[PDB]
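Student: Got a structure here, written out as structure tokens. Questions coming.
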Amino acid sequence: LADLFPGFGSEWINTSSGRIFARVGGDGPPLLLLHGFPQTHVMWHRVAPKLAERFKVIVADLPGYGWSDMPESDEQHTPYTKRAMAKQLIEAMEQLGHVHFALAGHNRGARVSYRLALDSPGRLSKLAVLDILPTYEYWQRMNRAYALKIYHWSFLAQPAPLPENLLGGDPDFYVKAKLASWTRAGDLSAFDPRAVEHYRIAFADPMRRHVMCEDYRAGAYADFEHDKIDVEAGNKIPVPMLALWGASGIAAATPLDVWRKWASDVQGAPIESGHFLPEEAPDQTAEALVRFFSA
Amino acid sequence: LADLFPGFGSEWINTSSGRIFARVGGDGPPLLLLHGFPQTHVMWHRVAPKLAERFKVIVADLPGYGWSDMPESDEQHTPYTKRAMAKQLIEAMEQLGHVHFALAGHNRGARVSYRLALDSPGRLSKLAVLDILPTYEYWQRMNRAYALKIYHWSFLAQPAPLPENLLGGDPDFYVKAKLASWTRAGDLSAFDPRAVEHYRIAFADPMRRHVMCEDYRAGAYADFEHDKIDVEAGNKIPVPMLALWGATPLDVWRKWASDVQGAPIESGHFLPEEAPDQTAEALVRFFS
Ligand SMILES: [Ca+2]
Ligand SMILES: [Cl-]
Ligand SMILES: [Cl-]
Ligand SMILES: [Cl-]
């Protein structure tokens, strides 16, 4: 497996919940980057060099993903809830001496991020969320057309071992089809092939697949309940926020109008891209982030 | 593979779209019984005898299921639309000289059945549907709770080859899990193991699984649009109808049908296997 981060160090950070793997580079204000599904930390490899010119950049594998440890799950999927993930990443950042930091997330990693902002706003200087709406909003909008367009939220959330058994026959085919499907073009041309191999090797481990299923089960149950509490209470994130989305991404109204309901100081823009902003549109995504976190 | 229909013949019935396999038994007024997913005609083995006491009973594999031939599909999944399946079964019944008949269906076969009633009501003396609502109504209900409970409606409808690739790895586990998970008991104890083996064997064939996905693709697309035309027009089935359901559905069906009665049955989804005495008694009473 390639090293996609020239001159970044490598840390395995202890926490009460298990080790977090990270690459660490640059210097300046601390910025944590969180990937999602079906990826690992390496999906930031096109933008991290540019960010490292201005920030101390911490590129972490989510709890249970990549080279991070995999806690045993439970009947409420607790360790793979976004609440739990956020707590674990807070601990990992305190191990580095970072109690107040900037954060950018994509997909599951973005969900961790906004949940962190709702639970522990004082931890964050600023927050960016890439190509997502809140988990509550994804579920609320559910109807036939959404159910058919993006099916995997309900599929992976089926009780174990249904999705795990289905995914075990030909895992490579599933992971690669997902990666291609969510890009602008519908192919793998956006991705460095060495990055694709990181994703494929992760996905090839049944223990890593089970984590991804627990993640989505959390996404259907507890994470959705946690979000519902907030929206019904009228709680908004006070941390300055950026919402960046792909014009051909996954996230009627614009994602910016959705986020205004969840955040009292939010800006946003689309980028011409599928879901995978940092790989499909690296220059633009890096520029948007640098500008936001520096301003 | 066991013979679960004592005193029934076995016929291959010709149609413009391919052969329909059926077990045929009994004498008297004609009654067609249609299975659904992931089963075959054999799921009626517990109730067909009692019905054959009073009716000529035709137990048919749906187009593409079981031993019925598999018509070639197309980009709109046409031969696995309920409209097209109902046309095909009308032609099969004509080959027997039955142009006015009673019909009971379960799951996918219940959808063929209410579609046949909406399109060609003169074909039917009476109609029974088991443990379904109309396709349009499921889709209208498709919020977070329904997306979770009826996830397969979206998963099996994904474009080929996604569900076919996933189902090939361990088909036996998937078929057995669907069978179990929709019963009251949550296991396979309600089924005859011989019946289970018929279902497993059909499901083990990639071409048979492809047909199932084509059925669910029709279920998400054309079948939905056919139904939506009827609900937007205010069309109600005029045929005398019974809705049985596993323990309202009757209130739903009264919006779709002008002469409908209904009752719950103590059962999970698979009424004719989980609750064979109660289902047979209800069907015999209605169809008599
Ligand atoms: Ca330490
Ligand atoms: Cl989203
Ligand atoms: Cl770019
Ligand atoms: Cl059905």
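Chain A is numbered as in Swiss-Prot; shown residues: 4-254, 257-300, in order.
Header entry for method reads X-ray crystallography, 1.6 Å.
Placement of Cβ uses the backbone N, Cα and C atoms for every residue, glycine included.
Found this in Swiss-Prot, in case it helps:
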{"type": "ACT_SITE", "residues": "A:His280", "note": "active site, proton acceptor"}
{"type": "BINDING", "residues": "A:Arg111, A:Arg114, A:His155, A:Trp156, A:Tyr219", "note": "fluoroacetate binding site"}
{"type": "MUTAGEN", "residues": "A:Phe40 to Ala", "note": "Reduced catalytic rate. Minor effect on substrate affinity"}
{"type": "MUTAGEN", "residues": "A:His155 to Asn", "note": "Reduced catalytic rate with fluoroacetate, but increased catalytic rate with chloroacetate. Minor effect on substrate affinity"}
{"type": "MUTAGEN", "residues": "A:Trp156 to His", "note": "Reduced catalytic rate. Reduced substrate affinity"}
{"type": "MUTAGEN", "residues": "A:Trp185 to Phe", "note": "Reduced catalytic rate. Minor effect on substrate affinity"}
{"type": "MUTAGEN", "residues": "A:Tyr219 to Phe", "note": "Reduced catalytic rate. Minor effect on substrate affinity"}
{"type": "MUTAGEN", "residues": "A:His280 to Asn", "note": "Abolishes hydrolysis of covalent reaction intermediate"}
Student: Do you know offhand how many angstrom separate A:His280 (mutagenesis position) and A:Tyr219 (mutagenesis position) by C-alpha?
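Tutor: About 18 Å separate the Cα atoms of these two residues.
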Student: Can you name every residue in this chain, apart from A:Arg111, A:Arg114, A:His155, A:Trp156, A:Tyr219, with its Cβ inside 8 Å of the center of the Cβ atoms of the recorded fluoroacetate site?
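Tutor: Near the fluoroacetate site, the remaining chain residues are A:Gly39, A:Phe40, A:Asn110, A:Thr138, A:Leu159, A:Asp218, A:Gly222.
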Student: In this deposited model, 2 residues are left out between A:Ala254 and A:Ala257; how far apart are their Cα atoms, in Å?
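Tutor: In this entry the gap's Cα endpoints measure 10 Å apart.
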Student: Can you tell me which recorded positions out of A:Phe40, A:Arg111, A:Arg114, A:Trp185, A:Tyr219 are within 10 A of A:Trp156 (mutagenesis position) by Cα, answering none if there aren't any?
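Tutor: A:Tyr219, listed in sequence order.
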Student: Over all pairs within A:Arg111, A:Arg114, A:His155, A:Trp156, A:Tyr219, the annotated fluoroacetate binders, what is the largest Cα to Cα distance, rounded to whole Å?
Tutor: 16
Student: I'd like the Cβ neighbour count for A:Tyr219 (mutagenesis position), meaning other Cβ atoms within 10 Å of its Cβ, all protein chains included.
Tutor: 23
Student: Among the recorded positions A:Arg111, A:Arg114, A:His155, A:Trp185, whose Cα is within 10 A of the Cα of A:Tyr219 (mutagenesis position)?
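Tutor: Near A:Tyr219 (mutagenesis position) by Cα: A:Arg111, A:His155.
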Student: At a 10 Å cut-off from the C-beta of A:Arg114 (fluoroacetate binding site), count the other C-beta atoms across all protein chains.
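Tutor: Its Cβ shell of radius 10 Å holds 29 other Cβ atoms.
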Student: Check the Cα distances from A:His155 (mutagenesis position) to each of the recorded positions A:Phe40, A:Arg111, A:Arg114, A:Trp185 and keep only the ones within 10 Å.
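Tutor: Hits: none.
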